[PDB]
Amino acid sequence: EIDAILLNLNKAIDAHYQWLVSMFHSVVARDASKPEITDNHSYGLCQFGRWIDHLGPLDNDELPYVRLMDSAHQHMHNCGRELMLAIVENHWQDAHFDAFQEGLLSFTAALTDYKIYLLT
Amino acid sequence: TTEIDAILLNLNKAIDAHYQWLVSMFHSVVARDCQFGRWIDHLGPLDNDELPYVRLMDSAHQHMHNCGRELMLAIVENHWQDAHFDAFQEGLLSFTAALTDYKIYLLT
Ligand SMILES: [Zn+2]
Ligand SMILES: [Zn+2]
């Protein structure tokens, strides 16, 4: 079980690199991007968000770790959506990029903290 | 164990640092304006067991940066193609794969 969970965390790192390349690609090509980027609830559509929504009965020890990564994942997707809307509508600012980078680093931090807990 | 934990910390820092690098590239294009590579050189003389792992991540890191540079030059000069983005994504995934394989070796 522990090795199963850890595999899914490492897949989330690769999948979110590809998500970011996809956003950069769609601005340069002037595309309509994809639901995983633009949907108001895009965090439900990627592989990681689906794993999260179906976990099931969690015990009291692991709960706080899972709640933190769920919340940080959602916030990262929300900042991504807002960045893309601002770029497309010609109202972007440096602050949109800073907020997105911070959201991104909070997500990787939340994943790492759960990793450490499981390994002990 | 202390040495092993030191190495593993440096590998997780590389993941965050290369996310920030990808954000900066995206930002500079829209505005129309590294630590890991220094660490690879500073590993000192290596034994024969670890050598192949280190050589693979060094090579994959270099090719990722080269694809990034070529993507940016093509965008700026207006002859970019979908293939430039695909080559960069593939370089990026080869790098993270090489890091993971070294991680697994150290843990055993
Ligand atoms: Zn996601
Ligand atoms: Zn680098």
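The numbers used for chain B are those of Swiss-Prot, and the residues that appear cover 5-37, 52-126, in sequence.
The way this entry was determined, per its header, is X-ray crystallography, 2.2 Å.
For all residues, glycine too, the Cβ spot is worked out from N, Cα and C.
Taken from Swiss-Prot, the feature Zn(2+) binding site covers B:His22, B:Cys52, B:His79, B:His83, and the record attributes it to experimental evidence. Record note (Swiss-Prot) on the mutagenesis of B:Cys52 to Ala: Decreases zinc affinity by one order of magnitude. Quoted from Swiss-Prot for the published mutagenesis B:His79 to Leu: Displays constitutively high biofilm and PgaD levels; when associated with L-83. Swiss-Prot documents B:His83 to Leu as a published mutagenesis change and attaches the note Displays constitutively high biofilm and PgaD levels; when associated with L-79.
Structure coloured by features recorded in Swiss-Prot.
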| residue | record | DSSP (3 states) |
| --- | --- | --- |
| B:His22 | Zn(2+) binding site | helix |
| B:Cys52 | mutagenesis position | coil |
| B:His79 | mutagenesis position | helix |
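Taking the Cβ of B:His79 (mutagenesis position) as reference, residues of its chain lying under 8 Å away and at least six apart in sequence are, in sequence order, B:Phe54, B:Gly55, B:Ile58, B:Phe113, B:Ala116.
Within 10 Å of the C-beta of B:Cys52 (mutagenesis position) we count 12 further C-beta atoms, all protein chains included. You'll find the Cα of B:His22 (Zn(2+) binding site) roughly 10 Å from the Cα of B:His83 (mutagenesis position). In the deposited model, 14 residues go unmodelled between B:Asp37 and B:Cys52, whose Cα atoms sit 20 Å apart. In this structure, the CA atom of B:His83 (mutagenesis position) is 10 Å away from the CA atom of B:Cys52 (mutagenesis position). Shown in sequence order, B:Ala18, B:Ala21, B:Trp25, B:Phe54, B:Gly55, B:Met82, B:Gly86, B:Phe113 are the same-chain residues outside B:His22, B:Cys52, B:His79, B:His83 whose Cβ sits within 8 Å of the Cβ centre of the Zn(2+) site. If you count neighbouring Cβ atoms within 10 Å for each of the recorded positions B:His22, B:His83, the highest count belongs to B:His22.
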